[PDB]
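Written below as structure tokens is the structure these notes are about.
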Amino acid sequence: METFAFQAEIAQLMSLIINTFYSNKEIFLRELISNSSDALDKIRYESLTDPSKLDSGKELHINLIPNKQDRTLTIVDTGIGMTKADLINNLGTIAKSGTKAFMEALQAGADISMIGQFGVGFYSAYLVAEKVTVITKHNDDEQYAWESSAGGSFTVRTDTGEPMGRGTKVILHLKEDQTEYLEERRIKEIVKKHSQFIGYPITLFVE
Ligand SMILES: O=C(N[C@@H]1c2ccccc2-c2c(-c3nc4ccncc4[nH]3)cccc21)c1ccncc1
């Protein structure tokens, strides 16, 4: 396990998301499903030129998995996944520029719900989660686990968990007062409201 420091802009956005009073927390789900949909679009588009890109899995889907015992909500996709370089470097570049643009927009009067327009919608996970664990497998790299409970750092390690084939799992370790996001009726309501037209099958798992 390697530990890394967030750059100042992203650390400030994470604190803003964690500290600001904002009741419309449900938008986190739309943001993570949109990220998954974008990753699925990417691998699907690559497979049009190279069909072997799907040798790691032909199914293109999104699963939403609640676990009441562990207090986790997991968003699983079979999209392109992220390499180690994406996790540490490339997405750090995106997080920096997107945070700067988002912070400028917020000062102008934009809403926290507009976060996705800035390419940093993933960070909306911190509206409901105390810790986010990301398990990911890209065709060009090994399976990795990225994790952060904010506080200015994140970790990255090779993951020894169940091999995924290809794709990403965003595991939300929910805050104690955010357990409504584990309820079937609540997740179904949110998906219908914000994610009804996503071009991949979304399966809401139950317990
Ligand atoms: O949401 C996704 N990716 C996430 C995403 C989207 C935008 C910006 C950063 C990140 C990010 C990061 C990350 N943020 C950082 C800030 C500073 N330094 C390094 C960083 N790495 C780590 C794991 C997952 C994601 C995604 C979901 C499904 N498939 C592909 C990507």
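Residue positions begin at 1 at the first shown residue.
Method on record in the header is X-ray crystallography, 1.7 Å.
Positions of Cβ are set from backbone N, Cα and C atoms, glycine also.
For reference, Swiss-Prot has these:
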type	residues	note
MUTAGEN	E31 to A (Swiss-Prot position 47)	Strong ATP-binding. Strong interaction with HSF1, HIF1A, ERBB2, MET, KEAP1 and RHOBTB2. No effect on interaction with TSC1
MUTAGEN	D77 to A (Swiss-Prot position 93)	Impaired ATP-binding. Strong interaction with HIF1A, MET, KEAP1 and RHOBTB2. Loss of interaction with HSF1 and ERBB2. Los of interaction with TSC1
MUTAGEN	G81 to D (Swiss-Prot position 97)	Abolishes ATPase activity
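This view paints the features noted in Swiss-Prot onto the structure.
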| residue | record | Cβ within 10 Å |
| --- | --- | --- |
| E31 | mutagenesis position | 22 |
| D77 | mutagenesis position | 27 |
| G81 | mutagenesis position | 25 |
**Report entry** In three-state DSSP terms, the structure that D77 (mutagenesis position) belongs to
**Finding:** strand
Report summary line: Students should find that the Cα atoms of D77 (mutagenesis position) and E31 (mutagenesis position) sit apart, in Å rounded to an integer, by 13
Query raised in the report: Can you tell me how far the Cα of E31 (mutagenesis position) sits from the Cα of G81 (mutagenesis position), in Å?
Result: 16
